[PDB]
Amino acid sequence: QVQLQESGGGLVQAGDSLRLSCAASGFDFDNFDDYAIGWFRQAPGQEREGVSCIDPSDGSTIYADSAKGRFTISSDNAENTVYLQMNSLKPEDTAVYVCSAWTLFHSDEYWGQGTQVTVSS
Amino acid sequence: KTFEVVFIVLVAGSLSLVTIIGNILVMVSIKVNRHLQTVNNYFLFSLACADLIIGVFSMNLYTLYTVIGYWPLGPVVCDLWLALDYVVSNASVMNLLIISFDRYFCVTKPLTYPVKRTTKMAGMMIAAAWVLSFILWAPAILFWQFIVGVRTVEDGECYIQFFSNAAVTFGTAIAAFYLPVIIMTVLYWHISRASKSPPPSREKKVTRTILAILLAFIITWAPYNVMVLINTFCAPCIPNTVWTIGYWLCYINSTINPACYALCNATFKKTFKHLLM
Ligand SMILES: C[N+](C)(C)CC#CCOC1=NOCC1
């Protein structure tokens, strides 16, 4: 079955940009195409809010009202790996970024482990 | 003609058997597998529970009722069995309904709702389903003879005696099937049309699965719910055979539920197969 690993976790000064990449693996009788993938950030003690979400099958982009205009998401359908690039960061985006995958109607729900993104200044 | 009467207990009996086994596998595979223990599957748990009670009690008692020729168990357990059956079947339907709602909100609010919705809310909506079902069916079923002053139910047969009175029959039936099927179908329409924008996979698979679900609910629950309306105008209108088949068609929904909701998911079946060996 599938487990999802993250990257791009590092320090950045205000105004800079990062690229978090989530790689999924371990497909059998199910396809990476059959999973819609999103990025969730968690601040210290705060709600596990969802930043953005993408459906690779359709290419349909759905962002949150907080990260619209700065964050851009896409993927590599053949490689089964998604890419979220965020631009012009503020120190308000300091959180652990985990990777989620829901199948249609949330039956097969998966989370990753996450990567730390600390923004300076 | 003697062969005929055993074949029916074999078919209906084995169907009941398969029903309870299936839903037991659902409950078990949810409590055992921690991965599929999402909020969405709590509704599946309640559903499988209702379908289990339906599977073991309703199905076999109606099997007995039909195979004997009459209801020999007495007025007490007739009123009881009918109250139970109607309540937990209405509970199944309300479950499906609340599942529909949940899926709608999971679709429209893609990131906010799945986080905002907690387990407590799930338990609340489940309890609400069972409570509403019970309130709508139970008190009207048992105390319909205390209010009228006579048990209209024949000595041999066992039916709901409010069926003679159309005025209540319609109002109860619609709040159980018609209204809920309207709601389910309309917000599933909202799901299909809003989610996926000839369309390659999204609209295709969504429309497919939604179609299968709605087709199941309808093909099973409609025939009886429309025959209940037929018989409310004329008593000798419907043959007991056809009536029986309406009843059973209603029962087999509780058999097919683990196929439209659980096994329709990829993982659930994989979790199921280990229970074999
Ligand atoms: C149909 N049966 C009598 C077997 C069980 C029942 C009931 C009451 O509620 C509902 N009927 O159809 C939809 C829900």
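What you see of chain B is 19-215, 377-456, where the numbers are those given in Swiss-Prot.
Going by what the header records, the deposited coordinates were determined by X-ray crystallography, 3.5 Å.
Backbone N, Cα and C atoms are what each Cβ position is placed from, and that goes for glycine too.
In this view, B:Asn58 (mutagenesis position) is surrounded by 22 other Cβ atoms within 10 Å of its Cβ, with every protein chain counted. Under its mutagenesis entries, Swiss-Prot includes B:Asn58 to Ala with the note: Nearly abolishes signaling via downstream effectors.
Under its mutagenesis annotations, Swiss-Prot gives B:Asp103 to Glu the following note: Reduced affinity for acetylcholine. Abolishes signaling via downstream effectors. For the recorded site, B:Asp103 (mutagenesis position), the DSSP three-state label reads helix.
For the mutagenesis result B:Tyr206 to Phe, the note given in Swiss-Prot is Abolishes signaling via downstream effectors. In the three-state DSSP reading, B:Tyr206 (mutagenesis position) counts as helix. Other Cβ atoms within 10 Å of the Cβ of B:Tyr206 (mutagenesis position), summed over all protein chains shown, number 21.
Here the residue is the original one, while Swiss-Prot reports the published mutagenesis B:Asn404 to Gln with the comment Reduced affinity for acetylcholine. Reduces signaling via downstream effectors. Secondary structure from DSSP puts B:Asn404 (mutagenesis position) in a helix.
Least crowded of the mutagenesis positions (B:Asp103, B:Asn404), judged by neighbouring Cβ atoms within 10 Å of its own Cβ: B:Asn404. Taking B:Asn58, B:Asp103, B:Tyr206 as the candidate mutagenesis positions, the subset whose CB lies under 6 angstroms from any atom of ligand 1 consists of B:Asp103. Less than 8 angstroms from a Cβ of chain A: among the mutagenesis positions B:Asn58, B:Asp103, B:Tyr206, B:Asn404, that describes B:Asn58. DSSP assigns B:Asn58 (mutagenesis position) to a helix in the three-state reduction. Ranked by CA distance from B:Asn58 (mutagenesis position), the mutagenesis positions B:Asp103, B:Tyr206, B:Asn404 have B:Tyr206 at the top as the closest. The separation of B:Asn404 (mutagenesis position) from B:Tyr206 (mutagenesis position), Cα to Cα, is 21 Å.
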